Amino acid sequence: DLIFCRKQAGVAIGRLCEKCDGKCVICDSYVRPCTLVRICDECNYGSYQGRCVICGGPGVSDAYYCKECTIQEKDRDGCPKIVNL
Amino acid sequence: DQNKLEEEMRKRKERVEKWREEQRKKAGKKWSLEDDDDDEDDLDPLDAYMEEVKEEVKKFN
Amino acid sequence: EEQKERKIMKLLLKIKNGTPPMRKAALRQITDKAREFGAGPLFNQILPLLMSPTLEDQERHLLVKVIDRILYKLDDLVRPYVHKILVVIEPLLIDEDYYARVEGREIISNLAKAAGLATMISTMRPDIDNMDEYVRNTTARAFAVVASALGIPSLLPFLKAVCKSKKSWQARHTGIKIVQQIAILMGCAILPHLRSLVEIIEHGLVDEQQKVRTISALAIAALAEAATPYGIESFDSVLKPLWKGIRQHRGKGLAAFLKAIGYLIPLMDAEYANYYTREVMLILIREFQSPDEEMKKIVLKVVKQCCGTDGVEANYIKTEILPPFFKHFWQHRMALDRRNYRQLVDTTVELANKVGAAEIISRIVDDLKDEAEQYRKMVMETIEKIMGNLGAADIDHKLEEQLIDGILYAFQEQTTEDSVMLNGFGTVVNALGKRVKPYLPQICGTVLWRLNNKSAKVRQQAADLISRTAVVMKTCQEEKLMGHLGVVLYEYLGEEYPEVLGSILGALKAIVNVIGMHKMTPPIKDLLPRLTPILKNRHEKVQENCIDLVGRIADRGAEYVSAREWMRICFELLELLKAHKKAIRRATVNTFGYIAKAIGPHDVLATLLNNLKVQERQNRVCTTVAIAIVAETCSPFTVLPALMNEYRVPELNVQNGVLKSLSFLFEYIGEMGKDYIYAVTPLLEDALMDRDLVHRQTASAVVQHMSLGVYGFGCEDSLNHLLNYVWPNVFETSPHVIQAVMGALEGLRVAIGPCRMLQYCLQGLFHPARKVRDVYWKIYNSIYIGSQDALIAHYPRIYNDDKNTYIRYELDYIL
Amino acid sequence: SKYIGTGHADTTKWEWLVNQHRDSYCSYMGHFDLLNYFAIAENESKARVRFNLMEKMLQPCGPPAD
Ligand SMILES: CC[C@H](O)[C@@H](C)[C@H]1O[C@@H]1C[C@@](C)(O)/C=C/C=C(\C)[C@H]1OC(=O)C[C@H](O)CC[C@@](C)(O)[C@@H](OC(=O)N2CCN(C3CCCCCC3)CC2)/C=C/[C@@H]1C
Ligand SMILES: [Zn+2]
Ligand SMILES: [Zn+2]
Ligand SMILES: [Zn+2]
């Protein structure tokens, strides 16, 4: 049930927690963070305002795509928030 | 060295106090804009327009 | 049947405690169901559940969305219930929770759109004249929400009528409050209707009732704040009454009128701004002496607003405004007053930002020596803010002497360790720069006295000060009692408090990082063996600072300690690449790079290969990272032969480690790999011909990282050669192998181009077997989603049949 | 599957060919110098070529089978 949200991303910036701080959301790499992550409006609302996009804990820093995912334009899909059903 | 550091502090404190002594010799009702509470002290165009509206609502019903 | 529809509209429980798929399913079905259910039962049940005392936030959000959707469909049937809904949701608009307010406003907006304007007005009009002040506020906020939903000109007639009511002053008050709430809620969207609203509310400034005048002034201030920096022609019929009122009024109404003046002044030109400032300024100077504190806050805000415009120049300010300001506001009574303290600091900083730093700084710097420490911290805060915003250029000899003496006396006279004095000292010294030569002996004596003893909470603050000021400490060409300080910091290396040890290590690092290893007193061959046992401490600040210090030492003083101890230190650092914290990992990477650059790649690489052979998973992964680091700092030419010689061992689990190391190496070096693709190609061939599955999976990962690493560098020959060996693995059922194969194919799509991939897919797209078709259409869809545009030039020609035309004729044109 | 133009093991020749014709026409509308080439080749105004391509967008390759 690890599925990405894949909704139209807005102006909200994705956040990472203390455990996931250096990670890439899509491929889980740690090398060369390149592009700032954007999330949709339903992922950024109320109690969901600041939360890790990978796990859902309290965010502390910005989420980034890696250079490898940026080269393949994998930052052009929807909201990359991990959502469980 | 520690004794010298302690001395330097003592002298600075003494100089400040002397300067101060030298100077000294030379020399509510509560209200809020968030309330309408006034302090102590104490045909029509609204009905006509209301009558025009009431007429519209009655006609629709 | 009645409870029929109730039992079936328990759909809202289907949604409340339910799964997301059935959530949206029941949402859609209840949306289709709403018009037939009827608003009566639906609301009769939902408004209690929304009135539930312990509902959640997102449950409330989903309920609000349900309301939105069931309100859109049933449009004109909601009228007979509007009143009821309002009594439930006219609260939630003055709630201290922001999202509760957003949800209430959204609900009222959808309700106003569902119903009509006449219905909302007819249900909301009786509570316009109410005496309970709690109702007249929610009514005004709801009218503002309705105006924001249905538009301003649709409500303009009702407004124009209600604030001309001669029946009662409560109706006029509530109408003007509606205009004010409309401004507050809509912001800069009121600009096309500014003059209409202003002419609707302008006659209240001269009312016989004092509450109407106050609310009119507050509404004018709200409109002027929403309009900035545009709109002054629309505020023209208010300039005369407002100023006559500030000349005649006194008290609460005077405060409202002054707030209005202050919000209106920044909209004028230099002439009017300059002319109007003089008038309101004599009035404000008179009002400086007021006992009330709300009045003081308003006066400070107006002074800050007016002194920030162009029509007011520094001459008039220093001549008329500064003497009374500094005579009336700068007393410790202001310091214990926590309400207006920040306001005073901001007003003073923004005054200095126009009149010049020297005058403000002097007038308050004589006050740095004071019996009260609250008044000391206030002055220090203001001074360091001004210093950070403008600097110390026009500060002169007398002012410099006074500043230094004051900050020194304030540092020593300190009860509790505060960040205020620390930051003030730091920024003052940093702004003075190379100018403070003798106060450098003085400051060194002061920090020596503070660092000598007293509970290590003063010592850690002194260490922070050293860490932040050592740059200007040494750049002034002074190094000796710098070493005297370093000796004491060294002696303060055994500390039970990790917080103080972190600051000590930071100060030591800032010293050794700024003074040269040359001619410096505390020997490195003494500091480093004393330093290596601290690397095993478990505090984050201690660990980070220790790693940074060892890194600096290895970068500059590498020739002072044997290579064996460096090897031990790097083997110990190996375990810190697993840290849960990012700063620890960053510093560890840096320090490992420095140590590898220092002692040479050969021995560390031999040790790392031995360690990769014999350990558990996480340690082997960290060893792989370490090999990649060594190969990046010392060119991969020095690592690749020894790593490829290890693939020659005839034993599995050794070759797989070499392959994982090559994978991470290429991923880590990226563009640097363009010179090394020819060297690893036969090894990847061998690994791709192997029967072992991990061999082929890891070789595919290597191919992917190598492909994405070299892109635009002309390495297509080897990549096509390797694709010839990767492609036969598309008929693999193992999930990990096929995942790696797909990754490698999508990397080759970028490095090699989509034309080659389409050429590999063409003959299988229409194969008779369904397995081949499934695999090839998956690959083709992956190629098509990325670079759909390039494929236009690559499609093969397909001839027309009898029924259909397939040739693209435009591309056959020949100019 | 949600992206328009992708295929699967049951895709026919007609669907494939109309997909590539449709995105060919869109690529012609997008690129400024391809439309120049066509408008010089057939001696028409560029607005006319654009309108002709939009009109051809509806049913390229003729109506489907059976
Ligand atoms: C197979 C590898 C493993 O997945 C491993 C990375 C990781 O899974 C383990 C778990 C764990 C916690 O032990 C380690 C995780 C991550 C690391 C050790 C990375 O470091 C960090 O997290 C710290 C932080 O994210 C930044 C580190 C940094 C800058 O070195 C990062 O690499 C880079 O950004 N590089 C490496 C490439 N380098 C060159 C230099 C030229 C221009 C920039 C790009 C190319 C620039 C700097 C990765 C390092 C560690 C793998
Ligand atoms: Zn990535
Ligand atoms: Zn997390
Ligand atoms: Zn999302």
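Since chain A takes its numbers from Swiss-Prot, the residues it shows come out as 7-91.
This deposition comes from electron microscopy, 2.5 Å.
Using the three backbone atoms N, Cα and C, a Cβ is placed for every residue, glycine included.
Neighbours of A:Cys85 (Zn(2+) 1 binding site), defined as other CB atoms within 10 A of its CB across all chains, total 23. Under the DSSP three-state reduction, A:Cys85 (Zn(2+) 1 binding site) is assigned to coil, being neither helix nor strand. Here Swiss-Prot flags A:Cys11, A:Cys46, A:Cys49, A:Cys85 as Zn(2+) 1 binding site.
Among the features that Swiss-Prot reports, Zn(2+) 2 binding site is placed at A:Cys23, A:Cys26, A:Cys58, A:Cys61. Sequence-distant neighbours of A:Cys58 (Zn(2+) 2 binding site) (same chain, 6+ residues apart, CB-CB distance under 8 A): A:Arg21, A:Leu22, A:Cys23, A:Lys25, A:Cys26, A:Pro64, A:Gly65. Under DSSP, A:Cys58 (Zn(2+) 2 binding site) is assigned to a strand (E or B) in the three-state scheme.
Residues or ranges marked as Zn(2+) 3 binding site in Swiss-Prot (evidence: experimental evidence): A:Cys30, A:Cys33, A:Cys72, A:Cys75. Every protein chain considered, the tally of other Cβ atoms within 10 Å of the Cβ of A:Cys75 (Zn(2+) 3 binding site) stands at 22.
Following the DSSP three-state reduction, the secondary structure of A:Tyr36 (mutagenesis position) is coil. According to Swiss-Prot, the mutagenesis experiment A:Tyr36 to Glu, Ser or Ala carries the following note: Alters the structure of the presumed branchpoint (BP) adenosine binding pocket within the splicing factor SF3B complex which may lead to decreased binding affinity and thus affect pre-mRNA splicing.
For A:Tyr36 (mutagenesis position), the same-chain residues 6+ apart in sequence whose C-beta sits under 8 angstroms from its C-beta are A:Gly28, A:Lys29, A:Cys30. Among the mutagenesis results in Swiss-Prot, A:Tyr36 to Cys has the note: No apparent effect on cell growth, localization of SF3B1 protein or formation of nuclear speckles. Alters the structure of the presumed branchpoint (BP) adenosine binding pocket within the splicing factor SF3B complex which may lead to decreased binding affinity and thus affect pre-mRNA splicing. The residue drawn here is the original one.
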Q.
Using a 10 Å radius around its CB, how many other CB atoms surround A:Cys33 (Zn(2+) 3 binding site)?
A. 13
Q. Between the binding-site residues A:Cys30, A:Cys46, whose Cβ has more other Cβ atoms within 10 Å than any of the rest?
A. A:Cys30
Q) Listed binding-site residues: A:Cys23, A:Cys26, A:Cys33, A:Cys58, A:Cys61. Which have a CB under 6 angstroms from an atom of ligand 3? A) A:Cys23, A:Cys26, A:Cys58, A:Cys61
Q: Identify, in sequence order, the residues in the chain of A:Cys72 (Zn(2+) 3 binding site) that are 6 or more apart from it along the sequence and have a CB within less than 8 Å of its CB; answer 'none' if there are none.
A: A:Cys30, A:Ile32, A:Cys33, A:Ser35, A:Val37, A:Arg38, A:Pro39, A:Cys40
Q. So which recorded positions out of A:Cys26, A:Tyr36, A:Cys61, A:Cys75 are up against ligand 1, CB under 6 A?
A. A:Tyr36
Q | Between A:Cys85 (Zn(2+) 1 binding site) and A:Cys75 (Zn(2+) 3 binding site): CA-CA distance (Å) | A | 15
Q: Using a Cβ cut-off of under 6 Å to any atom of ligand 4, determine which of the binding-site residues A:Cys11, A:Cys26, A:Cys49, A:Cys85 qualify.
A: A:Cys11, A:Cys49, A:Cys85
(Q) Let me make sure I understand the structure: which of the binding-site residues listed (A:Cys11, A:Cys23, A:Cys49, A:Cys61) has the fewest other Cβ atoms within 10 A of its Cβ? (A) A:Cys61
**Q.** Cβ neighbour count within 10 Å of A:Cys26 (Zn(2+) 2 binding site)
**A.** 21
Q. Listed binding-site residues are A:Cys11, A:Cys49, A:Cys58, A:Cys85; which sit with C-beta under 6 angstroms of ligand 2?
A. none
